[PDB]
Amino acid sequence: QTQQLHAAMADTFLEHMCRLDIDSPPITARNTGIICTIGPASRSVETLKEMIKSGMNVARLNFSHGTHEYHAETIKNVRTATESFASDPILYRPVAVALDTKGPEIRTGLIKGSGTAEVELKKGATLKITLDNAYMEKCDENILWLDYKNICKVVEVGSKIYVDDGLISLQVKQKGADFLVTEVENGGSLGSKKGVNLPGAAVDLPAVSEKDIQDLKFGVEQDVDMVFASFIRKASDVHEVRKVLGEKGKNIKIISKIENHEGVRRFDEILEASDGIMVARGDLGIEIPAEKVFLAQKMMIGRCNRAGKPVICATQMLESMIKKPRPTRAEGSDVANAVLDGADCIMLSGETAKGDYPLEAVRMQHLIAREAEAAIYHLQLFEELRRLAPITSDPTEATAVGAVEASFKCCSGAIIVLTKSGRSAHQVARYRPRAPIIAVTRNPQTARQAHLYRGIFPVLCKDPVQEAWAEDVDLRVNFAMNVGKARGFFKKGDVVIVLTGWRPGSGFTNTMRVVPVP
Amino acid sequence: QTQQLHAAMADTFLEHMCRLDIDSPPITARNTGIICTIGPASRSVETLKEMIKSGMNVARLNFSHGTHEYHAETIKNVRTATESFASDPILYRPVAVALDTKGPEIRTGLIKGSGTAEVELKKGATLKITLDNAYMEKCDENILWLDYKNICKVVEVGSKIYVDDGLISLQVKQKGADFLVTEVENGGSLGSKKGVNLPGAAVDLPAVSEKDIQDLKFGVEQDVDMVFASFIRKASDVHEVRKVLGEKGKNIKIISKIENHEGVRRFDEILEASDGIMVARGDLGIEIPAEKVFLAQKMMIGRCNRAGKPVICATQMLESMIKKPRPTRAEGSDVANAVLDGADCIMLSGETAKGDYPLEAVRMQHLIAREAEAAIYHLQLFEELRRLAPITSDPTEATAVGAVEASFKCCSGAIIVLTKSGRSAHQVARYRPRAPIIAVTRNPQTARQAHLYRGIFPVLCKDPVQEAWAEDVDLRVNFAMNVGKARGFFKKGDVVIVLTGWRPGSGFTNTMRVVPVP
Amino acid sequence: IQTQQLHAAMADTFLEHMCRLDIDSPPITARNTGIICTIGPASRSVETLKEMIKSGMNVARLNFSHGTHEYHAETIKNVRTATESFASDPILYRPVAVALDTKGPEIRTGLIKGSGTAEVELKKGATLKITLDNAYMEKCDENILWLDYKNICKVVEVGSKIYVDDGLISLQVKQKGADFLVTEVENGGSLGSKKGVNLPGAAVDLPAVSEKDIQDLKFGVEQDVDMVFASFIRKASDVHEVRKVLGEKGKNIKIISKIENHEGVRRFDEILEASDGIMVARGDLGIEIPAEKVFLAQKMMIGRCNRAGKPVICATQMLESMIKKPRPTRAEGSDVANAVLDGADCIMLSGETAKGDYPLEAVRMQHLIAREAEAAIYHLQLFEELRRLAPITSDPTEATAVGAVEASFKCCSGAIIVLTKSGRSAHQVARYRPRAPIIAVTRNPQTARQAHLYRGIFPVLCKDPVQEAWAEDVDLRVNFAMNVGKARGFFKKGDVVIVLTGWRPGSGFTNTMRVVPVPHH
Ligand SMILES: O=P(O)(O)OC[C@H]1O[C@](O)(COP(=O)(O)O)[C@@H](O)[C@@H]1O
Ligand SMILES: O=P(O)(O)OC[C@H]1O[C@](O)(COP(=O)(O)O)[C@@H](O)[C@@H]1O
Ligand SMILES: O=P(O)(O)OC[C@H]1O[C@](O)(COP(=O)(O)O)[C@@H](O)[C@@H]1O
Ligand SMILES: [Mg+2]
Ligand SMILES: [Mg+2]
Ligand SMILES: [Mg+2]
Ligand SMILES: [Mg+2]
């Protein structure tokens, strides 16, 4: 038996688990998109071809560091690598580009002289915090400076303050107008220009930094497909970013990054305003107890699945592959679970940008995602989504459910959807069929953006439009049939689902057909 | 709110019940077919028009009694009444004809002298059963004769014996090779040529009687649409009936009537060989304890639903309306529960054939079935059917499920299916949508036979094919659109599901579209 | 080859459950659904009542529609005589309860011109004037019809239907004065005298209890009935009225509200809350609302009663044909099964036992079907569903009951034995609907009788004096139930059973569940 089918039949979740089989090989398609952060270790065209081949679907650009000219080159290279395969449209896999903003931060000043010197903080000692600028350059173990002018307004006696990536931990014992008197809870080495998190606080830093405003305008100019907006806390934040990309970039998918408590508390309003979500586990698990992170991940992927909006699963998934060519069992497990949890993307940071093994990381993510995709309990997952599906008399939605049910009934090798905007394909994906969704689009941006949705395989028709709209439709169907055939998703005989519309232009998708592969 | 929708939403069966609402009116469509036995009280053309109008869909002819000339006239009249409405194909309802065989029997002899005289059986008296032929003509209250040579082999001391349609009740007190000595439990008037059931005993009479052979040949000649084959006990039996209708009548649906223990015990093999099933509660509740009947009914409707084959629910459903113009609460309840149980047909016997109130019986069945159809727990019913659906790579099946899912998603006003053989419509019905299935067919037999399946509204296109196959398809779709409109199943604006094929001829139905009503 | 429909109880889907019901899977010997028989001409004799009890009667209904105090007093005397005839052996003694069903408020017409036996003929489409003016009481023709409901005008609009003689005749109001109505005949028929009137869809403002009712109820107090079926309950204030009337001296009598019209259904919630139980009065009900809609109301009501853990009764015409015939119609058989499957506590017999030719055959038939249907329930889901809709509470008694019921499912327990003073503990077990019979052991006779009102409680009345050590007194009552169960054939030595006790004497301390093998005692 194959593709974990015996397990997909089980009546109980428990029997489902009990029946997972290591000798049941997956289908060839892989549904979870893979996002790789590009950096020193992966910027070369020659390398990027190898990434795409290994399964990269999105390129992340981390505006934490690096200048415009530097990033512009990364993008130019990603593009070069991608179009290298454009010469055969059957096999060409689009690659999307993503601009991840630095976001607002709270940084400390320099330690006494050189930014290279450190001071030693003792569990229990007093540590005064000034905002007075005199102290910017000379930070010792008695006085520490911040660039968050308004820290006093947003903290109470008793609040924790986390310094250098939540290594050092302070607690506020007294609050003036200008200063704070803290006690060290967690000792350690204090350095220069280190980053500060205010756990629990409603931090009032603007939605976008001045750097961000400019970094974003650049992304518009460079024509990125999506932005990962950092440190989204409230929906007004998302609205800021939207305003900033403004008209010229009104089609760029804004993906809100949930990095602290306020973000979690206000996730609902946020999700509403966002195109998607990234569960930013790194920053998040500095702001909230680490043991609580899986809760937040599961809550978020859950609600994103309910709302049919893309969710990303980020940070440290294959961390050890920065140094080693194979991952830890926990890393293997982390990735499987994100997939089973029902995440759209999975992401690689260090592992691809700086690590010794970028390719090994991508292939590993590819391998696990496939195995985990077969291991889903679609029986229940489908039943559940269907039961929570709002009543709508929108034909597109009705067609999608019909299609997805049909695909379950006939172990369909794929659901083929003609889509101009991607909307139709999204509607199919939101129901999470086991079968890959081949989305056939003439719109390249649609092709790239589609990766953000579990199971959509974007496929870009480069032919001119044919005279009769009928034959043009048939042509695009036939294209997908060829793509599917060639990529080994199905052979002559197998059955497939095809979704078409009744008239040209967007949102007329309403025709579902069950077709045997020619 | 309408159509018991608030109740259809409930997460539990219990909440579902708790939420059934007497102020939530049904839609106008009624899905459960209604089978009326035609007889003295209903044979007139003038009456039959009124039956059709009231909701009769099949005419049952009981070959228990009546000659060929008699039945031939019933059929002539049914036909006359039906075609009376043929002048407007939008409103014309097809009517099927069904031949219900007499089947093998065990009969008694004549009472002392004229077969017009009777005897009295006294609770507690002795009643000898002979097979000795001396007694054939002279049966008194001391000695009773049977024509079933093999009774003694198949009955033990303690067995019950039912005489005259389980009116009189005997228990065997001593058993020889040649005779039985019984005690009367239920007193009553013993007549001539009265029928006998040996409850629990496995009666070995041949599958088809001599009369049956001939009655069946007649049904072939008369062009009936289905046969209700009596006293089906094993699959061999069904095979006999099929052989007898043979080639000339290979298209007539055989519906096996389960009338005794062996029939229930062997239901599986039977169902497999049959086109459908009738739960013959009268006979059945003479052969098995009456308190056990609802078990058998529920088991059989259940397994017929599982197999997607039509089940009928017969006998005494509105019994009191033989004498009275309104039914008892228990009768009302019986009918609702048949529908809730998931029966295709419901049936009337006495109530339409002999009763004082044939029309009131039909209208009553119509009224209840509608209310009960809304009261079904489709959420679970659908979930269950889907989970127990074989995985199949037949396109038609995949299209049907998709169509039914779609219809649930959009509160579809109807699922419109173009079908030549009826197969496609059956496949949609087997999934039990809330929405009516309008089947559009040019084949009149298909039209009539369709009534045997929950929710199919057969609609007969009498026009020739013209011009392009496409526009012929559109034409038939449009016909159904008009039928639906006129019968008040939906208005302009409402959304409907339409099933077509990709090519002419049977099979190939594989196109589902979600269309707003013009 | 299996028993008690076990293979079917295992099924993962409702559909598979149905598909697996088996006519060769015989039930256990216990029967859980209580059976209520109306006593009348055909069943009032002591000699007959012994045979009824034997056959499975658990409650005796008295219909105050008809019959005088002296008459009913005698029926009760006899029921009691028949019952205590078996009191000589407490192991085999079955308690029988007594129930007073009130006549309730009515709307009656006057006498047809001259003899109260003579009739008029009403033609579809004719005009029919309705007066309340008393001049017309004695002389009712086909043009003018009198009612005794002085307030009809206030409670009906132009367009309202009026149903005369048990919804045989049907009028629609065309004009409404201060004093009169002008109606049109929709349903023709023969109009008689003193015939009953229903106002479908009206909020009928007749008092909750009639003057007759007040008195009939006071009688029930005096006669020491266990429950009252209050007729024509419409709003909760109605139930409060009945309670007020039974008042203090009768504060322990269970009031069971009878739902017989629209307002009753519309307001069922408030009503159920104020009632001890409910009767689905299908006859009257299906005159007030379209008959085709009644199964909706029945199913809604039994449903919500199950949710609330309050007793529900299913009434009227369940085995109607057995007034004249010794066996029922397939639809009657089916009706009874479905009431049980629907999850009704009691089933009822009216005509069938009171006036019919075959009272005993009706009782035995109800007994037979209920047993079969009880095995046919889908306990898996029924239990899952009740548990999921159970509020979280910190009440030990509830925790013990669920535990008990789950344990009984686990071990195919032959019975759940509960020592109960008020019945409350047994009710709490029953509200979860175990397959196993609940033997409730009580020294309180009223508790014994009232217990019948709940699916699956088998009341068993300990007549012994209290034993010195409270422990051994507890053991004694457990042992009693063990003996009863043995003798009634509910289990044998070896079988396993669940026993519920408390930690201290007096009510509401039940918190001990044990799993005990049946002894060689
Ligand atoms: O994916 P979207 O934006 O909903 O648009 C889907 C549209 O694509 C089609 O299937 C074909 O696209 P064209 O308009 O480019 O012919 C339409 O028939 C349909 O309405
Ligand atoms: O040959 P026709 O009458 O045009 O048939 C066309 C339609 O009938 C179908 O054959 C229906 O299938 P069935 O007859 O098997 O039910 C389809 O291929 C198509 O939708
Ligand atoms: O010895 P007693 O007072 O009869 O009570 C025996 C046990 O049954 C209970 O009375 C339960 O009775 P209730 O159902 O009336 O609460 C316990 O509280 C007690 O332990
Ligand atoms: Mg960050
Ligand atoms: Mg027969
Ligand atoms: Mg199963
Ligand atoms: Mg009444």
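Sequential numbering from 1, following the chain as shown.
The deposited model was determined using X-ray crystallography, 2.9 Å.
Cβ from N, Cα, C; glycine included.
Counted within 10 Å of its Cβ, the other Cβ atoms near C:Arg94 (L-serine binding site) come to 19, all protein chains included. Marked as L-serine binding site by Swiss-Prot: C:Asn58, C:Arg94, C:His452.
Among the features that Swiss-Prot reports, substrate binding site is placed at C:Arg61, C:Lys258, C:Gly283, C:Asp284, C:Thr316, with the record citing similarity to another entry. All protein chains considered, the CB of C:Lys258 (substrate binding site) has 25 other CB atoms within 10 Å.
Counting Cβ atoms from all protein chains shown, C:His66 (ATP binding site) has 10 others lying within 10 Å of its own Cβ. According to Swiss-Prot, the feature ATP binding site maps to C:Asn63, C:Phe64, C:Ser65, C:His66, C:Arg108, C:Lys195.
Less than 8 angstroms from the CB of C:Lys421 (mutagenesis position) sit C:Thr442, C:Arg443, C:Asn444, C:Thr447, C:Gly506, C:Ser507, each of them six or more residues away in the same chain. Annotation note: C:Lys421 (mutagenesis position) sits in a coil segment as assigned by DSSP. Under the heading beta-D-fructose 1,6-bisphosphate binding site, Swiss-Prot lists C:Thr420, C:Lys421, C:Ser422, C:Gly423, C:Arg424, C:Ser425, C:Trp470, C:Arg477, C:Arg504, C:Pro505, C:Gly506, C:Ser507, C:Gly508, C:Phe509.
Long-range C-beta contacts of C:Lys355 (mutagenesis position), restricted to its own chain and to partners at least six residues apart, with a cutoff below 8 Å, comprise C:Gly40, C:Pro41, C:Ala42, C:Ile323. One mutagenesis experiment named in Swiss-Prot is C:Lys355 to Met (Swiss-Prot position 367), and its note says Abolishes both pyruvate kinase and protein kinase activities.
One entry in Swiss-Prot concerns the mutagenesis experiment C:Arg387 to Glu (Swiss-Prot position 399). Its note says: Impaired homotetramerization, leading to homodimerization and subsequent activation of the protein kinase activity. Following the DSSP three-state reduction, the secondary structure of C:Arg387 (mutagenesis position) is helix.
What Swiss-Prot notes for the published mutagenesis of C:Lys421 to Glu (Swiss-Prot position 433) is this: Abolished interaction with phosphorylated CTNNB1. Impaired phosphorylation of histone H3.
Swiss-Prot lists C:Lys421 to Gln (Swiss-Prot position 433) among its mutagenesis entries, and the accompanying note reads: Mimics acetylation, promoting homodimerization and activation of the protein kinase activity.
According to Swiss-Prot, the mutagenesis experiment C:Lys421 to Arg (Swiss-Prot position 433) carries the following note: Abolished acetylation by EP300. Abolished deacetylation by SIRT6.
Under its mutagenesis annotations, Swiss-Prot gives C:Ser425 to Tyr (Swiss-Prot position 437) the following note: Unable to bind FBP but still activated by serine. Other Cβ atoms within 10 Å of the Cβ of C:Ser425 (mutagenesis position), summed over all protein chains shown, number 27.
Listed in Swiss-Prot as a mutagenesis experiment, C:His452 to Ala (Swiss-Prot position 464) is described as follows: Abolishes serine binding and allosteric activation. Counted within 10 Å of its Cβ, the other Cβ atoms near C:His452 (mutagenesis position) come to 25, all protein chains included.
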Those residues of the chain, 6+ apart, with a Cβ under 8 Å from that of C:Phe64 (ATP binding site): C:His72, C:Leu100, C:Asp101, C:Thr102, C:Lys103, C:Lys212, C:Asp213, C:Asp216
Nearest recorded site to C:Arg504 (beta-D-fructose 1,6-bisphosphate binding site) by CA-CA distance, among binding-site residues C:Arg61, C:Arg108, C:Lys195: C:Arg61
Extra residues within 8 Å (Cβ to Cβ centroid of C:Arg61, C:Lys258, C:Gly283, C:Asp284, C:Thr316), substrate: C:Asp101, C:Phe229, C:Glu260, C:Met279, C:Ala281, C:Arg282, C:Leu285, C:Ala315, C:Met348, C:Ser350
Cα separation, C:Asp284 (substrate binding site) to C:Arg108 (ATP binding site) (Å, whole number): 15
C-beta crowding around C:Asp284 (substrate binding site), within 10 angstroms: 22
Distance from C:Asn63 (ATP binding site) back to C:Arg424 (beta-D-fructose 1,6-bisphosphate binding site), taken between C-alpha atoms, in Å: 28
Interface-adjacent binding-site residues, chosen from C:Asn63, C:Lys258, C:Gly283, C:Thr316, C:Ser422 when a CB lies under 8 A of chain B: C:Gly283, C:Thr316
Candidate nearest C:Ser422 (beta-D-fructose 1,6-bisphosphate binding site) in space, where candidates are the binding-site residues C:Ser65, C:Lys195, C:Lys258, C:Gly283, C:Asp284 and distance is Cα-Cα: C:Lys258
Residues close to L-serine site centre defined by C:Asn58, C:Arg94, C:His452, Cβ within 8 Å: C:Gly34, C:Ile35, C:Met57, C:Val59, C:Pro95, C:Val96, C:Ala97, C:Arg449, C:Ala451, C:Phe458, C:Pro459
C:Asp284 (substrate binding site) versus recorded positions C:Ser65, C:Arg94, C:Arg387, C:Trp470, C:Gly508 - nearest by Cα: C:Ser65
Assigned element (helix, strand, coil) containing C:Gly283 (substrate binding site), judged by DSSP: helix
Candidates C:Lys195, C:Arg387, C:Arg504: member of the recorded positions with the richest Cβ shell (10 Å): C:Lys195
